[PDB]
Amino acid sequence: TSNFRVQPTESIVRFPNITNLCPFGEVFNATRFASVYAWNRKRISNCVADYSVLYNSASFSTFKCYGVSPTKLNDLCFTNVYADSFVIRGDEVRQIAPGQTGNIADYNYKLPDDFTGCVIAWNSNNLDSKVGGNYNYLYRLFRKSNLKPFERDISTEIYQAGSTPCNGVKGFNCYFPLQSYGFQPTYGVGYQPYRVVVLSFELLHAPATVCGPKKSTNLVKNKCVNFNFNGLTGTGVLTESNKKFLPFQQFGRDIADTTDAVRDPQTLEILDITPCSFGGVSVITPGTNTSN
Amino acid sequence: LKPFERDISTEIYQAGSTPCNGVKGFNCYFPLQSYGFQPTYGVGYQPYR
Amino acid sequence: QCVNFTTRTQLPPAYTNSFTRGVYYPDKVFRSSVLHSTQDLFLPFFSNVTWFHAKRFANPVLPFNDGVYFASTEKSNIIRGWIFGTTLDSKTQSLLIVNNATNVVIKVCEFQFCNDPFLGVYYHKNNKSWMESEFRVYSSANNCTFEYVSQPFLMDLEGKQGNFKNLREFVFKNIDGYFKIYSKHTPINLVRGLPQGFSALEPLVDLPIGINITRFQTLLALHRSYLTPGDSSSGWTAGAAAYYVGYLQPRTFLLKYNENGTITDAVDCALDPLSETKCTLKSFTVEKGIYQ
């Protein structure tokens, strides 16, 4: 008539103990962070970035991801991210987060077309809002230039009035190329400046090297579970086996194109794969009128 | 959501895994945002009946 | 430095044949007592591999013919470098892979490569000091945009004892975006040329780069003694090694595994009609009779 089967009891996923690293504390907790106009496009590659310790982390002024869901970031294994070392005022959140292309957002910075660069601002209260006289933070507005997105400032010439040559710190309507951020000890509450950095993903025109960890499962044996040893899904029951598995080899195989033994990414162990409960059933019965 | 279901009786969610109440919290918002379009803008956000 | 001239005649090479070498475990999975066949970039047997005398400054730029099989045997660490990329210029940002007793570095910095400068250790600068001095391979390192380091090549210390000259084969396989390296250190005793038998090359690195590669060049690192500066190519030419190069074209091998999952004998189907029969019948012994 039919065939019986036992459903998988648990679900097992196995890609643990590789250690992403991809440090982000130095990106966030910087002893002497760079100025707004020194926003070097620091690529962050060859790492497994983390977001749970940041997205779920509280005490952040603006943790926004408009161009992509913050939760799904760890799933998406994009190429890499670009970190820009720029610091804004507490009330200067309008220039950042593309969607408000202000004039100030076109001189000392430029906005990408889409919000790939998730703007993250953390409250560096002790450092940014200190009594040290933060007059060093200066931002470039007046240089008679208009740069482009994802490129640093392209003009360092002295600012000129226009159609009138001038040189030095004094001239006919010629102003200092740098503009001064206040950041005085009064910048404590209301619009306290926050250190800002973006994580702009790169599309996969080239092979990726950045992703995010999700989870892992403990060791279960002699039970019908989802198998999923880093790609090899399909439920089964695992038994201890004693095959070789030279170090470069991780998956077993049989002549009839089937996987029958595996290596655990946790520790180098030899396991097995066996169908769980497949098998037909037949119903022996005499004549219905004779017996039931 | 399954097809043919109009659930307008919605509450504030918990995006940041922080159980919240009232009308505001951290990572807690009301997701019933509005388009707010206007006739001055052309095609792209033009209302379609 | 960047401009010099050779110290040899006009290419008197040799084209010896190993008659069977260059199987490198094409797939990740593990098999035992199986005769799996796959269409992959392999080295056909009985193929003319060009000779390369280490004592005659023999190291020109070589094309990347669908992955390059490089093999060398020596009782020393003469050959260390492998430079390859699109066109091998600074603008194109080619790939650099070298070897050192301390580490192994991978870089893509803009290099003109200055006509392949040699490398070598100065003899007895101090009693307990042996370090490479003339490290002139650097050619205007700028706009690096990327840098990488890997595990130090330190297995070239055992297996050559007694002037065995452990032959090492490095297949520079590429998967159009990803780069793979295979190696195998097995002691030998033949000095005439390539040995006979088989190979069990294992993968080394799967890391991708994303740079198309058409030409290849290796750094022979010829350095007899620092006493004679020569013409930067003359004098530092002699050596006691002879490496070889091989190029891979599409092929369908008949790989045989063993109880330890060790490849023992492979059959190149296109090599001979007998090998065609062996591949079609899917075995190593062909019973007498006519086959289609």
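All chain A residue numbers match Swiss-Prot; in order, they span 315-606.
Header says: electron microscopy, 3.9 Å.
Cβ atoms are placed via backbone N, Cα and C, with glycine included.
Quoted from Swiss-Prot, the note attached to the mutagenesis of A:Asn343 to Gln states: Reduced viral infectivity. Cβ-based neighbour count (10 Å, all protein chains) for A:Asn343 (mutagenesis position) stands at 12.
The annotation that Swiss-Prot gives for the mutagenesis experiment A:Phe490 to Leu reads: Increased resistance to neutralizing antibodies and human covalescent sera neutralization. The Cβ of A:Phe490 (mutagenesis position) lies under 8 Å from the Cβ of A:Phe456, A:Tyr473, A:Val483, each of these being in the same chain and 6 or more residues away along the sequence.
Sequence-distant neighbours of A:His519 (mutagenesis position): residues of the same chain at least 6 apart with a C-beta under 8 Å from its C-beta are A:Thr393. Where Swiss-Prot documents A:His519 to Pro as a mutagenesis experiment, the accompanying text is: Increased resistance to human covalescent sera neutralization.
In Swiss-Prot, the entry for natural variant A:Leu368 to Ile states: In strain: Omicron/XBB.1.5, Omicron/EG.5.1. The structure shown retains the original residue. Contacts of A:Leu368 (variant position) defined by a Cβ separation under 8 A and a same-chain sequence distance of 6+ are given as A:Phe338, A:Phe342, A:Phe374, A:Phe377, A:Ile434, in order along the sequence.
The annotation that Swiss-Prot gives for the naturally occurring variant A:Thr478 to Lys reads: In strain: Delta/B.1.617.2, Omicron/BA.1, Omicron/BA.2, Omicron/BA.2.12.1, Omicron/BA.2.75, Omicron/BA.4, Omicron/BA.5, Omicron/BQ.1.1, Omicron/XBB.1.5, Omicron/EG.5.1. The Cβ of A:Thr478 (variant position) has 10 other Cβ atoms within 10 Å, all protein chains considered.
According to Swiss-Prot, the naturally occurring change A:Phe486 to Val is described as follows: In strain: Omicron/BA.4, Omicron/BA.5, Omicron/BQ.1.1. Sequence-distant neighbours of A:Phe486 (variant position) (same chain, 6+ residues apart, CB-CB distance under 8 A): A:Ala475, A:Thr478, A:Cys480. Mapped onto three states, the DSSP output places A:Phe486 (variant position) in coil.
According to Swiss-Prot, the natural variant A:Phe486 to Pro carries the following note: In strain: Omicron/XBB.1.5, Omicron/EG.5.1.
For A:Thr547 (variant position), other Cβ atoms within 10 Å of its Cβ number 13. When secondary structure is read from DSSP and collapsed to three states, A:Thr547 (variant position) falls in the coil class. Under its natural variant entries, Swiss-Prot includes A:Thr547 to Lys with the note: In strain: Omicron/BA.1.
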Quiz item: Rounded to an integer, what is the Cα-Cα distance in Å between A:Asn343 (mutagenesis position) and A:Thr547 (variant position)?
Solution: 40
Quiz item: Looking only at DSSP and grouping its letters into three states, which state does A:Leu368 (variant position) belong to?
Solution: helix
